[PDB]
Amino acid sequence: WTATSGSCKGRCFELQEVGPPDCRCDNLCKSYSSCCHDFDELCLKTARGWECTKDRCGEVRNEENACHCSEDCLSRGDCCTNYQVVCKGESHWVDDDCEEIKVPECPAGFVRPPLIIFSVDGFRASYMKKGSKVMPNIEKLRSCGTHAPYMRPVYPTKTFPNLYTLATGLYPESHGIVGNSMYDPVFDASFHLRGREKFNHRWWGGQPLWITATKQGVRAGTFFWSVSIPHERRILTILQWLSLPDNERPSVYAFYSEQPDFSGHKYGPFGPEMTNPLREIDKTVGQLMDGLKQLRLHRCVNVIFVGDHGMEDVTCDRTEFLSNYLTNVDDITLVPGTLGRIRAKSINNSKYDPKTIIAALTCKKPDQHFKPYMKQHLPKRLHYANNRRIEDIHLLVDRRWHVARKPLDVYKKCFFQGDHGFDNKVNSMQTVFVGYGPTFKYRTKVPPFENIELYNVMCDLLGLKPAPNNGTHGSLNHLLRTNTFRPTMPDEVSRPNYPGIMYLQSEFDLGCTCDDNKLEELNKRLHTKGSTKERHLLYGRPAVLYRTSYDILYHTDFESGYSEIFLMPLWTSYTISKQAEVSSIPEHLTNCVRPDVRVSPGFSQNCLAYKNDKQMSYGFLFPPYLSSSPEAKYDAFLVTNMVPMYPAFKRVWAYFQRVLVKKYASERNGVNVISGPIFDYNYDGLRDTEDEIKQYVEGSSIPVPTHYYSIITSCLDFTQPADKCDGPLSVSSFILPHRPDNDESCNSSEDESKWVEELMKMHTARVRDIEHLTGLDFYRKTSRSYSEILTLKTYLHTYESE
Ligand SMILES: *[C@@H]1O[C@H](CO)[C@@H](O[C@@H]2O[C@H](CO)[C@@H](O[C@@H]3O[C@H](CO[C@H]4O[C@H](CO)[C@@H](O)[C@H](O[C@H]5O[C@H](CO)[C@@H](O)[C@H](O)[C@@H]5O[C@H]5O[C@H](CO)[C@@H](O)[C@H](O)[C@@H]5O)[C@@H]4O)[C@@H](O)[C@H](O[C@H]4O[C@H](CO)[C@@H](O)[C@H](O)[C@@H]4O[C@H]4O[C@H](CO)[C@@H](O)[C@H](O)[C@@H]4O)[C@@H]3O)[C@H](O)[C@H]2NC(C)=O)[C@H](O)[C@H]1NC(C)=O
Ligand SMILES: Cn1c(COc2ccc(C#N)cc2NC(=O)C(C)(C)C)n[nH]c1=O
Ligand SMILES: [Ca+2]
Ligand SMILES: [Cl-]
Ligand code: NA
Ligand code: NA
Ligand SMILES: [Zn+2]
């Protein structure tokens, strides 16, 4: 109950919210049906429209008007945005040449340049080129400021998850807004776009920018605008707040537009009806810039023009129905659309089985337009598993398609021609970023980057210390003229041991067998001391950022950091030049495993456990196929280069090592490779401690990895070989799930040349993703600046076309 009979007189768009049942005058009041009786009359004036005209110039103030053209309007901060143009012979901001903004040019009393976040719903990255003729104000921001060709959203590519990721720097799994619709089993409550539950504070985790600002004494304007408050009034309100006295004036502001998303749903991303919404958005930007100019703030404010996600062509006939796959369809609840999430309709049903549901949805029709996953098997790059609000069963839906439970759900609930929500690598889901102002660079294009990075930068722009988040602070320093954040490399926690020859062959009882000169002996000793290490370890050894016990092992063809706790390498590093040759494993060495006389039997794996374990086989991290000489090849069969592998996974790994590494070396002019195991049994994206491992090679203490990574680095200028590169680097990486079957790949009964590389592309990763998962820190010794290295570590190779 609200006693909605107070008044909004003097209080219009009040920045502090009043405690009910006192009536409200803020933007949220509409959403609560709690506005004072006179809110519309006083706060939403519309009389005479939105622009000054010739005959309105110098008028006598009439407080009923939507905006003013009187002489005193500037001092009041309530002129229509085109006032100076029409009445004082000024030019529109868009018609002025751009001029570098080298320093902030602000009115006296401004302690820092204000930040304005101009957020646009459904604004697809390609609209910047394709709509350029009809968006002159936006094209001026873009060409005169700092811009990316596109910005990567988070998964799922829905509105609330992405906007709250912008605000917090967090993945949806950590902030808690994991979809547009959600069930939380602990609260036993549901969250929906329509309705009241979404206003409850318990849904919203992390610390958004407006709270970060307030806690540190920086004032914030509203981030939320009621849908019925027209766009012209939102702009005028911001311009009014910027006229407040120094002690009352916010330093950060947000504008939001429901377009072009609203129209894109109805007409598709490029429908002829889409031109008008893009024109209208551009006119709004023009109004802000004209308004800032009148206030002498157009060379003072930093403006961010940013989208939440793009928009794809999707129609009703492109729907798959779970009723075409499942017999028990009424015993499940589906969260439907451009992704799928499945749980049991009733917790009292103990005959519901997720295994048989997954199997009934796996590779059943020749062109099936979704793929089922247990959430922990989703590509790690999506970071979409560590939340109780994310159902165990997930469906990744092909772009252009929907999934629904039964046909009745579609025709009893074609309307739409566009939708979004798909995998965040998809080109149609990419969105926009432009920064313009004294703190951003002038006429600068930067590479594409992820929206999780922006919170840190908005904190930098406002002099705030960011709350802990998933950005990599410093990776976006190249966007900025000043206010850069100067990070230091993390300190190494554990130093390695460097073991020499300490054990005789006969001390090993591992059940392993193998069929195995003064010039050529001084040679082998130097290799084991690290003589070729400069060739195989190009960027320094990785630093271990947790407490553990490990050894560095040198060899002719590779170097490794070998964990005495996990009984295998944490990392193995090797360089393959363009000229390198592939050989095979000779017949007499097919099942050869050799004890490592630098490492105790007690800290070694054993062959008998693999013989005993009927499900589990083994592979090698440095591939024997790529040995430099028949004698160097013996090093590759050391028990210290061995790792546990399911036979189904060995098909993948063997093709990567035998075919793909040489292919990359030919195409990239040499590559440096770092490979290793990952253990993430609790699917939190972070390295497991040893007490978290759920599976071992039968009857041993050899832990089974959940994934295998590789990081593949070369020269960005590919006329220079990987091992002699003078400038910036180029990287691609992956995190392959270590699975006992290939059910994920529907063509896997075919030759590896038809499906393996496609699997690897799906599981593409950032170096930073691997760092979180292993507790290692890479690229410690290069000739490059640390900020440049941080940008490299956040890079994702997506394999999408242009
Ligand atoms: C992306 O960036 C984020 C942010 O940096 C990273 O997430 C952090 O990860 C930290 C390490 O896992 C984690 O630290 C833990 O914090 C626990 C206290 O958490 C509360 O306080 C914080 C700070 O204010 C708050 O943010 C948290 O909010 C979470 O929980 C509520 C829901 O209840 C949500 O509203 C909110 O959205 C958020 O949820 C997310 O995080 C939780 C985990 O915290 C997930 O479960 C959710 O799914 C969701 O993803 C909390 O309100 C603290 O209790 C922990 O301490 C335990 O572990 C330590 C190890 O050091 C041990 O020594 C202690 O004994 C203790 O263990 C005890 O509890 C165990 C479990 O009950 C029990 O088994 C033991 O026996 C012990 O009794 C721990 O320090 C931090 O909370 C989050 N922060 C956020 C915002 O998510 C994230 O890792 C990054 N991702 C990647 C891939 O890099
Ligand atoms: C969506 N929306 C808005 C604008 O909301 C925003 C604009 C910019 C940022 C940032 N950074 C964040 C939000 N919102 C959020 O983060 C939510 C998820 C709490 C709503 N007004 N009206 C309306 O429907
Ligand atoms: Ca983990
Ligand atoms: Cl959703
Ligand atoms: Na076996
Ligand atoms: Na298969
Ligand atoms: Zn939408």
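Residue numbering in chain A adheres to Swiss-Prot, whereby the residues present occupy positions 51-463, 468-570, 576-591, 617-886 in order.
Every residue, even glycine, has its Cβ placed from backbone N, Cα and C.
Within the same chain, residues 114-116, 249, 269, 271-272, 274-276, 278-279, 283, 287, 290-291, 300 sit at least 6 positions outside the domain 'SMB 1' (54-97) and bring their C-beta atoms closer than 8 Å to a C-beta of that stretch. The annotation domain 'SMB 1' is assigned in Swiss-Prot to 54-97.
According to Swiss-Prot, the mutagenesis experiment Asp171 to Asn carries the following note: Abolishes lysophospholipase D activity. Note on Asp171 (mutagenesis position): other Cβ atoms within 10 Å of its Cβ, all shown chains, come to 21.
Recorded in Swiss-Prot as a mutagenesis result, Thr209 to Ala carries the remark: Abolishes lysophospholipase D activity. Cβ-based neighbour count (10 Å, all protein chains) for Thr209 (mutagenesis position) stands at 18.
One mutagenesis experiment catalogued in Swiss-Prot, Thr209 to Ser, is accompanied by this note: 15% of wild-type lysophospholipase D activity. Under the three-state DSSP scheme, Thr209 (mutagenesis position) falls in the helix class.
The active site, nucleophile annotation in Swiss-Prot covers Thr209 and rests on experimental evidence.
Over all protein chains present, the Cβ of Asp311 (mutagenesis position) has 22 other Cβ atoms lying within 10 Å. One entry in Swiss-Prot concerns the mutagenesis experiment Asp311 to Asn. Its note says: Abolishes lysophospholipase D activity.
Shown in sequence order, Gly172, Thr207, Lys208, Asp311, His359, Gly360, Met361, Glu362, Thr388, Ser482, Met483 are the residues of the chain, 6+ apart in sequence, with a C-beta less than 8 angstroms from the C-beta of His474 (Zn(2+) 2 binding site). For the recorded site, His474 (Zn(2+) 2 binding site), the DSSP three-state label reads coil. According to Swiss-Prot, the feature Zn(2+) 2 binding site maps to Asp311, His315, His474.
Among the mutagenesis entries in Swiss-Prot is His315 to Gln, noted as: 20% of wild-type lysophospholipase D activity. When secondary structure is read from DSSP and collapsed to three states, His315 (mutagenesis position) falls in the helix class.
Swiss-Prot lists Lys430 to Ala among its mutagenesis entries, and the accompanying note reads: Impaired secretion. No effect on lysophospholipase activity. In three-state terms derived from DSSP, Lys430 (mutagenesis position) belongs to a helical segment.
The Ca(2+) binding site annotation in Swiss-Prot covers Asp764, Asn766, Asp768, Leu770, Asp772 and is backed by experimental evidence. When secondary structure is read from DSSP and collapsed to three states, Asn766 (Ca(2+) binding site) falls in the coil class.
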Remaining residues near the recorded Zn(2+) 2 site, that is with C-beta within 8 Å of the centroid of the site residues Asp311, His315, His474: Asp171, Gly172, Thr209, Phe312, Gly314, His359, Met361, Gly472, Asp473
Binding-site residues compared (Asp764, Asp768, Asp772) - the one with the fewest other Cβ atoms within 10 Å: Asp768
Residue, out of the recorded positions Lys430, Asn766, whose Cβ gathers the largest set of other Cβ atoms within 10 Å: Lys430
Contacting recorded positions for ligand 7, chosen from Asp311, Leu770, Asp772 when the Cβ sits under 6 angstroms of any of its atoms: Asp311
Recorded positions clustered about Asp171 (mutagenesis position) [Cα within 10 Å; pool: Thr209, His315, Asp768]: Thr209
Conformational class of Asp772 (Ca(2+) binding site) under the three-state DSSP mapping: coil
Ca(2+) site, defined by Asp764, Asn766, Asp768, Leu770, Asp772: further same-chain residues with Cβ within 8 Å of the Cβ centre: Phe763, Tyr765, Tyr767, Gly769, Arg771, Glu776, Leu857
Neighbourhood of ligand 3 - recorded positions from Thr209, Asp311, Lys430, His474, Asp768 with Cβ under 6 Å: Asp768
Nearest of the binding-site residues (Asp764, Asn766, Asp768, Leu770, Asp772) to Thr209 (mutagenesis position) - Cα to Cα: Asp768
